[PDB]
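Working notes for the structure below.
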Amino acid sequence: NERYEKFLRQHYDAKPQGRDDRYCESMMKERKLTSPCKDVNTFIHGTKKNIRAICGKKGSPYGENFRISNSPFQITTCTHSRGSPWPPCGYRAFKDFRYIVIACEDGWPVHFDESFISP
């Protein structure tokens, strides 16, 4: 399932290290989100079984197209240094523990809603 794959590439990291600014710049480059520099991108930590579970019992409908988790997830948000999308993409990290909102397709996560955790 490629759509599921793109999701894990852009939003998943089981065991992170540092979770600081340097973690974001390295990660965004490694996961290919610097062409162009993605504005905001969040990585979810933990296991993958719990993320897909949000598409099942451990989740609830959040509108017509999304699901919200029944429990919080450890997450790291990488925000672009809005200014200079040139090859060097600047980022700063922000660690949080929140309930998340994803989009599911046939039982698999396919999209992460960044605006839900803006506040």
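In order, the residues displayed for chain A correspond to 26-144 in Swiss-Prot numbering, which applies throughout.
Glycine residues also receive a Cβ, built from the backbone N, Cα and C atoms like all the rest.
Taken from Swiss-Prot, the feature active site, proton acceptor covers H36. Marked as active site, proton donor by Swiss-Prot on the basis of a curator's inference: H136. Quoted from Swiss-Prot, the note on the mutagenesis of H36 to A is: Loss of ribonuclease activity. Loss of angiogenic activity. The mutagenesis experiment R56 to A is recorded by Swiss-Prot, whose note states: Loss of angiogenic activity. No effect on ribonuclease activity. Here the residue is the original one, while Swiss-Prot reports the published mutagenesis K83 to N with the comment Loss of angiogenic activity. No effect on ribonuclease activity. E139 to A appears in Swiss-Prot as a published mutagenesis result, with the remark: Loss of angiogenic activity. Increased ribonuclease activity.
Overlay of Swiss-Prot feature records on the structure.
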residue: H36; record: mutagenesis position; DSSP class: helix
residue: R56; record: mutagenesis position; DSSP class: coil
residue: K83; record: mutagenesis position; DSSP class: coil
residue: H136; record: active site, proton donor; DSSP class: strand
Exercise. May I ask which of the mutagenesis positions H36, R56, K83 is closest to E139 (mutagenesis position) if we compare their C-alpha atoms?
Key: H36
Quiz item: What mutagenesis positions among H36, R56, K83 are found with a C-alpha within 10 angstroms of that of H136 (active site, proton donor)?
Solution: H36
Exercise. Could you state the whole-number distance in Å separating the C-alpha atoms of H36 (mutagenesis position) and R56 (mutagenesis position)?
Key: 9
Quiz item: Rounded to a whole number, how many Å is the Cα of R56 (mutagenesis position) away from the Cα of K83 (mutagenesis position)?
Solution: 28
Practice problem: Using a 10 Å cut-off, grab the number of neighbouring Cβ atoms around the Cβ of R56 (mutagenesis position), all chains included. | Solution: 18
Quiz item: What number of additional C-beta atoms lies within 10 angstroms of the C-beta atom of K83 (mutagenesis position)?
Solution: 15
Quiz item: Counting every protein chain present, what is the number of Cβ atoms, excluding its own, within 10 Å of the Cβ of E139 (mutagenesis position)?
Solution: 16
